[PDB]
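Asks: Okay, handing you the structure first.
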There are 2 protein chains.
Amino acid sequence: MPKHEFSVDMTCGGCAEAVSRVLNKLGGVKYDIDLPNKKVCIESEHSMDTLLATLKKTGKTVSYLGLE
Amino acid sequence: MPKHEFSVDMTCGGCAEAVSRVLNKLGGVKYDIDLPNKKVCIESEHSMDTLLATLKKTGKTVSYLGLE
Ligand SMILES: OC[C@H]1O[C@@](CO)(O[C@H]2O[C@H](CO)[C@@H](O)[C@H](O)[C@H]2O)[C@@H](O)[C@@H]1O
Ligand code: IUM
Ligand SMILES: [Hg+2]
């Protein structure tokens with residue numbers, strides 16, 4: 001049950017909805033989205049590599065904020 | 001040379017920029033993105049399915065409008 005944190009440059013509610021859709025499509029994840037602070041937290045067994053690649057499918061700029 | 005027309009639910013400048021990035025990655029395309037009218041036109045040799053799948057993976061709501 002590793003807990004990862006990512007930076008995603010979402011600018012409106014529509015941006016947040018799209019992040020939700022790609023994560024729902026992958027499955028096996030428990031996530032939380034903080035729009036104002038451009039942050040996404042994900043608890044999952046999927047590798048960090050897979051989570052990073054999935055988020056990048058949105059076309060948004062993504063970086064890693066680490067574990068915890 | 002074929003010109004495909006799509007409807008894409010973009011709600012801010014960031015949404016439009018994200019669409020342009022996934023298309024740039026695919027390559028072999030010439031496009032025009034209209035934010036206020038929520039439309040994207042694409043001139044390319046890639047198949048209709050390849051283009052649709054590329055737009056769908058962004059997590060945004062997409063639908064095909066026509067071809068010429
Ligand atoms: O944000 C896109 C889109 O949302 C609308 C309602 O569909 O406006 C809402 O969201 C804005 C955030 O960017 C708020 O500032 C606004 O007050 C709220 O109604 C559209 O107006 C906008 O195009
Ligand atoms: O991008 U224009 O017409
Ligand atoms: Hg947006």
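Per the header of the entry, the method used was X-ray crystallography, 1.8 Å.
Every residue, even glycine, has its Cβ placed from backbone N, Cα and C.
Per Swiss-Prot, Cu cation binding site is recorded for A:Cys12, A:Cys15. Feature annotation from Swiss-Prot assigns domain 'HMA' to A:1-63. What Swiss-Prot notes for the published mutagenesis of A:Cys15 to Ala is this: Impairs Cu(+)-bridged heterodimer formation with ATP7A. One mutagenesis experiment catalogued in Swiss-Prot, A:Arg21 to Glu, is accompanied by this note: Has no overall effect on Cu(+)-bridged heterodimer formation with ATP7A. Under the heading of mutagenesis, Swiss-Prot lists A:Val22 to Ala and annotates it as follows: Has no overall effect on Cu(+)-bridged heterodimer formation with ATP7A. Looking at Swiss-Prot, you'll find the mutagenesis A:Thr58 to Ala noted as follows: Has no overall effect on Cu(+)-bridged heterodimer formation with ATP7A.
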Asks: Checking proximity to ligand 3 here: which recorded positions out of A:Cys12, A:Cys15, A:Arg21, A:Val22, A:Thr58 have their Cβ closer than 6 Å to it?
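Replies: Passing the 6 Å Cβ check against ligand 3: A:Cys12, A:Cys15.
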Asks: Quick check on the recorded positions: of A:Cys12, A:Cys15, A:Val22, whose CB has the lowest count of neighbouring CB atoms inside 10 Å?
Replies: A:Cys12
Asks: Going by DSSP, give the three-state secondary structure for A:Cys15 (mutagenesis position).
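Replies: Assignment for A:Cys15 (mutagenesis position) reads helix.
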Asks: Whole-number answer please: how many Å between the C-alpha atoms of A:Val22 (mutagenesis position) and A:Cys12 (Cu cation binding site)?
Replies: 16
Asks: To the nearest Å, how far is the Cα of A:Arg21 (mutagenesis position) from the Cα of A:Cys12 (Cu cation binding site)?
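Replies: About 15 Å separate the Cα atoms of these two residues.
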